[PDB]
Amino acid sequence: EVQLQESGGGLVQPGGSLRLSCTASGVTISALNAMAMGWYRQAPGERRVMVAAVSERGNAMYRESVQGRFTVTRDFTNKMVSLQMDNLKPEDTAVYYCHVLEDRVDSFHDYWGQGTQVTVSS
Amino acid sequence: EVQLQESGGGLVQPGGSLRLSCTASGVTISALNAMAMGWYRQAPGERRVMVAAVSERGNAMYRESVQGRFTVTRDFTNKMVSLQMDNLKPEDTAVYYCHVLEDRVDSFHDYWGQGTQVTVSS
Amino acid sequence: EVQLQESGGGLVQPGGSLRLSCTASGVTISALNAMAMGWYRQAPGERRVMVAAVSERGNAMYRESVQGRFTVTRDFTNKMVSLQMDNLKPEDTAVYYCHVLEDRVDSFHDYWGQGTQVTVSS
Amino acid sequence: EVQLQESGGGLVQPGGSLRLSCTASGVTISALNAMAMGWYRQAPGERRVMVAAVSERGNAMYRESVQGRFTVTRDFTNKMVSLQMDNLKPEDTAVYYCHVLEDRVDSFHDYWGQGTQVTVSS
Amino acid sequence: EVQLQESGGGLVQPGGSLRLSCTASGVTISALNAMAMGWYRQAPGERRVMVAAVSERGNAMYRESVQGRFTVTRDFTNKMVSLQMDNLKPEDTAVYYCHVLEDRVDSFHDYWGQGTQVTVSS
Amino acid sequence: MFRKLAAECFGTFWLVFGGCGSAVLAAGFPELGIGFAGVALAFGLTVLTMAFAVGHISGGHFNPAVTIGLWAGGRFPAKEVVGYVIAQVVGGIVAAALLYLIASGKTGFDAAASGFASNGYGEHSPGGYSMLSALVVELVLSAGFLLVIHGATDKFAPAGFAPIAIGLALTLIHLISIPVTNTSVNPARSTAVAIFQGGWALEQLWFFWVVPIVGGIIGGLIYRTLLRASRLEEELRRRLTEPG
Amino acid sequence: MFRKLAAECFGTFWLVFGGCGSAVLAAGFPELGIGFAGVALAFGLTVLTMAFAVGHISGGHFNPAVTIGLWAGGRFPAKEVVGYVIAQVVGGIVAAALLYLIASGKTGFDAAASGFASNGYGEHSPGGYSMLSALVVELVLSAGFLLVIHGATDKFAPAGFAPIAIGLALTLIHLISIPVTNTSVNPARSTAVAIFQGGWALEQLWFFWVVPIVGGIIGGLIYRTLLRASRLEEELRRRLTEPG
Amino acid sequence: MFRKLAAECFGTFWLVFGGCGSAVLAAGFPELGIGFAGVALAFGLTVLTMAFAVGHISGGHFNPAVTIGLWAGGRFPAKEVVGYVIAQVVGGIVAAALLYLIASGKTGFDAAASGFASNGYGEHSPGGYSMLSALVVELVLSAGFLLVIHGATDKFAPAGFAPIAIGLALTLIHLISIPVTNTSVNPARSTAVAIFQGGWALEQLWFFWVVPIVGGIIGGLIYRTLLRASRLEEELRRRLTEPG
Amino acid sequence: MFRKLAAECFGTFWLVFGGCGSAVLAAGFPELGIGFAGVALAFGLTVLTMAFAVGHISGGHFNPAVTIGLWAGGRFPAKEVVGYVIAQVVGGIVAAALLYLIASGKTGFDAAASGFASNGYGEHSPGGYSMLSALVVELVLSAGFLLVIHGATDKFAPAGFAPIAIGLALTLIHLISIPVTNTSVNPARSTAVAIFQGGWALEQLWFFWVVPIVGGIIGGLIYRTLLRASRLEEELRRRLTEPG
Ligand SMILES: CCCCCCCCCCCCCCCCCC(=O)OC[C@H](COP(=O)([O-])OCC(O)COP(=O)([O-])OC[C@@H](COC(=O)CCCCCCCCCCCCCCCCC)OC(=O)CCCCCCCCCCCCCCCCC)OC(=O)CCCCCCCCCCCCCCCCC
Ligand SMILES: CCCCCCCCCCCCCCCCCC(=O)OC[C@H](COP(=O)([O-])OCC(O)COP(=O)([O-])OC[C@@H](COC(=O)CCCCCCCCCCCCCCCCC)OC(=O)CCCCCCCCCCCCCCCCC)OC(=O)CCCCCCCCCCCCCCCCC
Ligand SMILES: CCCCCCCCCCCCCCCCCC(=O)OC[C@H](COP(=O)([O-])OCC(O)COP(=O)([O-])OC[C@@H](COC(=O)CCCCCCCCCCCCCCCCC)OC(=O)CCCCCCCCCCCCCCCCC)OC(=O)CCCCCCCCCCCCCCCCC
Ligand SMILES: CCCCCCCCCCCCCCCCCC(=O)OC[C@H](COP(=O)([O-])OCC(O)COP(=O)([O-])OC[C@@H](COC(=O)CCCCCCCCCCCCCCCCC)OC(=O)CCCCCCCCCCCCCCCCC)OC(=O)CCCCCCCCCCCCCCCCC
């Protein structure tokens, strides 16, 4: 199965910038090229919801409330997905998970990362 | 009442073709001409749902997911209804029932067949 | 994963008896001993529901409407599960599936058989 | 309060015609002119629903399934409301009630008649 | 926190006019200028619902059923909000509350007045 | 019924006023007139706007041929037909009268000589077309109009879009047929202006009461027998669109 | 109210700019001008687009006659009328001013001699129509406009389609009446250009404040008394559409 | 299928009748003809109204190029294509025949000399354009038409608005391309009138069966490969629009 | 982003092809040309159809001024602006190239002498208007266009109707301003044809990149500061529309 290892994150004051990265292992490049790579986030006491993603065709997609501040990039050869956050706000404090979505014809399968803490406190 | 006897079906590898047939008895030709003749199918653990039909006026109607691969034909004189399946897929494996729909003014009445197994395994 | 191969079944007049058998493959004896082995059945247009089972400890369990007529047996060494049906009724006509239930701590996993037709018509 | 006395109705074969009449008492002409006069009907085991009415301004209104066969007339001076039914059908068999609707600013008030039986049997 | 003191109200015959006033204290002018000031009303046995308001930008907003008879005015310098009611109706009898709405980014906060009785009886 | 009759009368008044007034006052204006295309647009817009305004009240027929064709299609009760027709005719006449008055405010106006936007064939056709051409064009266009009306108001058609389709269909009909017969496809509109023309228009008026109505009936019949889905077909579609 | 007044002012500015500028700059262009049909389309499109843009804010009147007719129909509070009217007028004037400046960029422009798209009757009518014709046409068209507006915005009409109907109705009104009086049916639009014409337009301006408004009132009254469904009628329809 | 074939036949009949009849009877009328703009509007309106009427029955293609392009876009079963095409052609022919009869009612009509609104290139182009220009324009416009059809009927597009977009797209295509080739982009429409022209039109008919269809295919392919959202993309959008 | 960029490129290609090709090939056709009104209709229809087709993908800007004005209105991320603009420009250029080829198929075509539908002012204005008139008209029309776009796409506006309003607004803008500057309000459209004109068009091109964009910004600002409802106002409306 797919294994996701994340990095980056931590403490940042409001208006700062951060860069999260995630790498996949245990899957061939060709197999991973047919999957979507994205980022979920869970804030204290709320849902775990998707904020950004890159599809198998290279189309970057964003959640409405974060578009304009987040930039998601995907390196297919290196099996890597990165997220750049600029002009951070208190509502951006949460646990961010690297995510992989796989199409199984009649359903979708999720692969999750460990999770990384991002805290924006002045 | 109406009695439905089916035939055909069985085992077929993916991409093959099959032909199911069904004949009605115990009803006059004129009476049957005012009814609709079609095919239901139930897959393991799911609903029994209609896939194709021919109305009393001879209009062939199909389910969206099967149109383009299934062809339903009706012989009014012989009181027969047949289904031709081409380019079969694993999702087509199920029990197929010959069905007759009768209009009773304030409601509809269903006549069911015995059922025939269609298994598409490579 | 576990592979289930069934046998038996067919046509029988009311009051007759039948014997279905099912064998498992692709799993070690020790691993299978920690799982439950049972039988599901789906009648035309209805649910697929469990009728009988044998748990990992060898306890035979039955659905209320079938207890007294069905006998489920399990051979742990041969990785086999069999069902004996006596005094059959029209309501017993259905597709019967060999089933394996596995405990995964936080959830259960199902392994299904191909399915066998049992028709009780006088 | 308003008292409604109905008349007419009875047995009629399909395709026949009937005329129901209803007269109001215990209310002045001016007071009744500000109310709507209509007909409800309840068929065996179903709702009591409105089929036709005449509003305080003299506008005749019909239920969709009965328009074209029913004709509702209102005589304001005589405080009378009549219903003419032509080309009767088996679905027209029911108990018909003379009805009066009164506007009370923040709600509506209903006055009901005794009820008359209309049976259409060939 | 904000403290609201109301005045006016009482008994009035139908078709009369009344003027309610409300003053805020415990908040600076600049802080209050970023809040909305309005009027709620609760009639016997019903909800407490908003009838009129003035937003932080000075836009007067009304409930549909009261627009054309009520006039809401706001004095930002004096931290005052007033309501003028003309052509009163029996449905206007209720307890009227001065209300302040504050925006807290992720939610809204309400400040309530004591309440004043307005009874319109002929 | 009073509300419905008032709605039909006002709608027919609007139709006649708009279309015929655009034809009489603005079609031939020197160097800036709207022409046949402008007249067709005006005729379509009258029906479109009046439908959006009062179709929820009366159904928005504004045309005896439309009412009779809807009856023939199994969508309108017979007992209500006559009333509707009368209302429509009355509305048209009133409009024509007012139009006449307005047209009299300009020096040199002559209703008899100009024709007052009356429908005609043969020697009185705008393009000099024969009677057979007028008959064929009127029949085909009336049938198509009724077919469009039946299809757009079907319960399976997009909801709320019918007035647009019907009005634009009327505009298209005018664009096609103005040179042949002046594009009646509406007995009330023909009668309203024929009354005030007072000459050859009244002699040929019968033609524009028979051909349109017949055409409308044909249209209805077609939709009733070849295109409308039966009860069994509706049930079959419902069952075929069920998840499993 | 500030938002609503701003919306009304911008809408009236858009209406005057679009319609009058199309009339002044493009209607008579040699060999390629848009003509009366183009001017009518522009007038309709201004209202259509501005309604879609700001009707959810202010209701999209852009016309003193529309506001007063809606008041007379029981749909608009009296205390808000005056403000609306003022805003509309102001908007129009501003538009006219800018239009004037633009028109001055071409050699030979003369607002007084050309008329600056001003409304007039009798000797100043584009087609030489009498005062009675202008009165009748303006009254009828204003009443019809208000009737269409009331019907299309009724709670039982198709939702979201009102701007299309109202704009196309304005286009039809222009198509009909441009040759008679230049199609005012809008006191603010008449005033905006009459101010800059500076001559006979100001003498006849009163006529285009009285006739439209009165017509609008009539329209409202009709819908209020003959076409709108009463509370009892609404309840009766609701009960008649209940399954049993 | 009988219902669908009847709907397609009636739709193509309506399209040919409307457009070609407007071109033949009204386009060149002296001092009041509708012209190229009127013809384009008529062609667009036929498709718009017929779509609103019978699209819920057959899908409203009325064009062999549209059917084949929808097949190439993965939206129409192959086994149903041939039938549709035949129906469309038949409808067109019938319309042409009736049109011919009507056109014969006016003295001096000559189908061979006038061209009977037939499509042509080179020496037979209305504006004297070369074969290469006709090829390029037809290819581009057919591809754009199919792209618009695919986009407007997408499940994520506004519901019920597709007929308006498709009809107005056809009107725009005519407005652009009438001077070059007479704006075929529809093999059935070209065939219907070429049969009755009987001369050079039949010699060049092949060109208007190959270029449009190919163009349509290209359009479909584009939407299939560059614009349509994949299953994973749809799931990603759904997940990205979930509250948390 | 690839899907969005492709949608914007195709939309701008469609806009330029349609509008400029209608202007170049059909506007001046003898005795049957479509004229300024036809060109304006074509320009509006391109945007309307392309919006209905791909607005659900990219938002349907097809105009650098629209993108920048939406950014200034707080509705479009800054980081995505540049890409969009590039795509639009590229699309336009491609369209122009193809148009040029088609225009070369007719004898006597001369892009430099005819102007190739290029925007210009002063000595190169179609009506001989001064630079100040062009500046004022372009500013006002761009601001109005952006205001209409912001209003129609507001969450409180009727859903699904925005393409119609925006396209008809573009048609109205052309109807107004064609005689003054040739109605650019779109830097990409101006650039596409100025490149192939090759003469005075490139000298004046800067004017049609600055004035439209600035105007668009102004429009956005207005809707952002005077017309859009604040968060508190939205909450107040929600509370005021609650039954009690
Ligand atoms: C949308 C909102 C709009 C609201 C508007 C608000 C504001 C409006 C402002 C009004 C301005 C007024 C200013 C007045 C100016 C000063 C006066 C002046 O100069 O004199 C008048 C000046 C004189 O001009 P004129 O008389 O027309 O001049 C013509 C020449 O005389 C030439 O004469 P002629 O020889 O041609 O004769 C023509 C004669 C012709 O007279 C006729 O009508 C007879 C003709 C009949 C022949 C029909 C032939 C039938 C053919 C059918 C064949 C079928 C064939 C079948 C098959 C055949 C196959 C074989 O017609 C008339 O003149 C009469 C016009 C009256 C209209 C119709 C009245 C309705 C009557 C019916 C009542 C109810 C019926 C129900 C029945 C129920 C039974 C069960 O203009 C007028 O006549 C104006 C008339 C005023 C009418 C309008 C009233 C006020 C506005 C009402 C608005 C209506 C809204 C829509 C609803 C409609 C119903 C109410
Ligand atoms: C949609 C987005 C659009 C945004 C646009 C963004 C970009 C725009 C770019 C701007 C370009 C600027 C370039 C400047 C060029 C260089 C300067 C130059 O050459 O000189 C100017 C050059 C000079 O031309 P001109 O002066 O027109 O030449 C005319 C000749 O002088 C002939 O003179 P005349 O004898 O004809 O006299 C005409 C005089 C006429 O002056 C008058 O206005 C007086 C006339 C009054 C007579 C009315 C009669 C009433 C009749 C009613 C009767 C009813 C009858 C009742 C019943 C009767 C029955 C018996 O009018 C004016 O010249 C004044 C125009 C000012 C407009 C109105 C200002 C509003 C004042 C009201 C304030 C608040 C009122 C509230 C009251 C509250 C009370 C409770 O052009 C201008 O005048 C341009 C004016 C600039 C205005 C625009 C400002 C910037 C843009 C604002 C956008 C507005 C958007 C819509 C909202 C509107 C409100 C803000
Ligand atoms: C929307 C509602 C509308 C409802 C309407 C309701 C009311 C309508 C009122 C009717 C009025 C009737 C009044 C009669 C007037 C008195 C009689 C009179 O004067 O004589 C007639 C008078 C004589 O004029 P004419 O004969 O046209 O004069 C032309 C000269 O003769 C010049 O002659 P020509 O040399 O040009 O020859 C032309 C000849 C030409 O004849 C041909 O058609 C042959 C031409 C074939 C060549 C095609 C070439 C192919 C090119 C493809 C190449 C592809 C290239 C590939 C790639 C290449 C690359 C290398 O065409 C015809 O004349 C025949 C017309 C018949 C139409 C087609 C019939 C369908 C047949 C198919 C049946 C089923 C097919 C299924 C097959 C299944 C197989 C599996 O006018 C008529 O002909 C009228 C015909 C009547 C037809 C209408 C019937 C009644 C209305 C039906 C409504 C239809 C609604 C839409 C559905 C359509 C299906 C039903
Ligand atoms: C909707 C579905 C449609 C699908 C269509 C499907 C079917 C189509 C059928 C195709 C038919 C083909 C038949 C061929 C005929 C036989 C061959 C023949 O006769 O020769 C050609 C014949 C020769 O004619 P011609 O060369 O035009 O003749 C003009 C004279 O030479 C006069 O020459 P000139 O002096 O005027 O020079 C003009 C030169 C001019 O060349 C230039 O482009 C240079 C000009 C630049 C100046 C710009 C100035 C900037 C101004 C801004 C200032 C702002 C001011 C700021 C503020 C100021 C304030 C102070 O332009 C060209 O000729 C080049 C045209 C190529 C178009 C552009 C290519 C894109 C390049 C960019 C690539 C990626 C960029 C991303 C960058 C990323 C960086 C981070 O016609 C052609 O040129 C046809 C070209 C073929 C192009 C179409 C390709 C196939 C169809 C594609 C469909 C496209 C759909 C939309 C998407 C667009 C993207 C793909």
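Going from the start of the chain as shown, residues are counted 1 onward.
Even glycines carry a Cβ here, placed using N, Cα and C.
There are 23 other CB atoms within 10 A of the CB of G:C9 (mutagenesis position), with all protein chains counted. In Swiss-Prot, a mutagenesis experiment is listed as G:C9 to S, annotated with the note No effect.
A C-beta separation below 8 Å, combined with a sequence spacing of at least six in one chain, links G:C20 (mutagenesis position) to G:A95, G:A96, G:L99, G:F116, G:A117, G:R189, G:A192, G:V193. Under its mutagenesis annotations, Swiss-Prot gives G:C20 to S the following note: Loss of oligomerization; no alteration of water permeability.
Quoted from Swiss-Prot, the note on the mutagenesis of G:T183 to C is: No effect. The secondary structure of G:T183 (mutagenesis position), as reduced to three states from DSSP, is coil rather than helix or strand. Shown in sequence order, G:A40, G:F43, G:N119, G:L141, G:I173, G:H174, G:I176, G:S177 are the residues of the chain, 6+ apart in sequence, with a C-beta less than 8 angstroms from the C-beta of G:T183 (mutagenesis position).
Recorded in Swiss-Prot as a mutagenesis result, G:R189 to V or S carries the remark: Loss of function. Counting every protein chain shown, 31 other Cβ atoms lie within 10 Å of the Cβ of G:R189 (mutagenesis position). DSSP classifies G:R189 (mutagenesis position) as helix under the three-state reduction.
Selection of the mutagenesis positions G:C20, G:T183, G:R189 by a Cβ distance under 6 Å from ligand 2 yields an empty set.
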